[PDB]
Amino acid sequence: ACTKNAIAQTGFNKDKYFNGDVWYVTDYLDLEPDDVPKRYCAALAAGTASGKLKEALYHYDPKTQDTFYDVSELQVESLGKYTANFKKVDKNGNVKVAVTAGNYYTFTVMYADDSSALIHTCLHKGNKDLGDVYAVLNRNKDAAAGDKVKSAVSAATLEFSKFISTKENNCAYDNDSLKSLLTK
Ligand code: HEM
């Protein structure tokens, strides 16, 4: 179960975050650590498409090869805090698993600047969830976490030393698919 009410960044700049570009997960922390693998690749695009607030997600387990994309429509709870449906799609946006009420994630932007961010998500897939997940994001897939984002981790009363890096997994991303999926 999820246990955290993540606080959104004071003065969050929504248009900069949701600009249509890609964010890579460089480091992650699940508060129920066994809920997810120890080696992971994830990225997202976030933007407004024809007036609608959207995210496109990519997950890849570098050991099993399990791969999936999702297209999400975000509803606003407050500035920087969203509830997202999700539909599982192929990389071209064709629906594999349709939207359904019980399949949603919350998404809170705790810190962001032009290059880096700290987010919280709580996934619900039916009666289950995947624990609280925190993710450090960067615009550059290879960037080590800098002082702005590490300080934000501290300000959330978390320890960056506990976060697991994605950098040693040979992660390769289809940026074109993530951008195009925003429209789907
Ligand atoms: C690097 C950090 C992350 C890890 C380790 C991770 C891990 C996972 C895993 C293992 C699943 C599959 C659960 C299952 O078997 O059903 C999953 C599903 C999912 N995750 Fe994450 N995830 C991460 C980041 C994110 C982020 C940032 C978001 C939200 C923006 C997110 C949203 C989702 C969604 C929506 C699903 C369900 C997809 C579907 O069934 O269509 N994940 N994640």
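By the numbers in Swiss-Prot, the shown part of chain A spans 22-205.
For this deposited structure, the header notes the method as X-ray crystallography, 1.0 Å.
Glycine too: its Cβ is placed from the backbone N, Cα and C atoms.
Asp51 (mutagenesis position) falls within a strand when secondary structure is assigned with DSSP. There are 18 other CB atoms within 10 A of the CB of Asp51 (mutagenesis position), with all protein chains counted. Listed in Swiss-Prot as a mutagenesis experiment, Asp51 to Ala or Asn is described as follows: Loss of NO-induced conformational change and strongly reduced pH dependence for NO release. Stabilization of the ferric-NO heme center and decreased nitrite disproportionation.
Long-range Cβ contacts of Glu76 (mutagenesis position) within its own chain (separation 6+, distance under 8 Å): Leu65, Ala66, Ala67, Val92, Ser93, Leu95, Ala105, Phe128, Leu203. While the structure shown retains the original residue, Swiss-Prot records the mutagenesis experiment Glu76 to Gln with this note: Stabilization of the ferric-NO heme center.
What Swiss-Prot records for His80 is heme binding site, and it gives experimental evidence as the kind of evidence. In the three-state DSSP scheme, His80 (heme binding site) is classed as strand.
Here the Cβ of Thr142 (mutagenesis position) has 20 other Cβ atoms within 10 Å, regardless of which shown protein chain they belong to. Reduced to three states, the DSSP call for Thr142 (mutagenesis position) is strand. The annotation that Swiss-Prot gives for the mutagenesis experiment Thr142 to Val reads: No effect on NO-induced conformational change or on pH dependence for NO release. Increased NO association rates.
Per Swiss-Prot, mutagenesis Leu151 to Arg is noted as: Coordination of the heme iron center and inhibition of nitrite disproportionation. Under the DSSP three-state reduction, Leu151 (mutagenesis position) is assigned to strand.
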What is the number of other Cβ atoms found within 10 Å of the Cβ of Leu151 (mutagenesis position)?
16
Sequence gap of 6 or more, C-beta under 8 Å: which same-chain residues meet both conditions with respect to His80 (heme binding site)?
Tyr61, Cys62, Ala63, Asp87, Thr88, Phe89, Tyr90
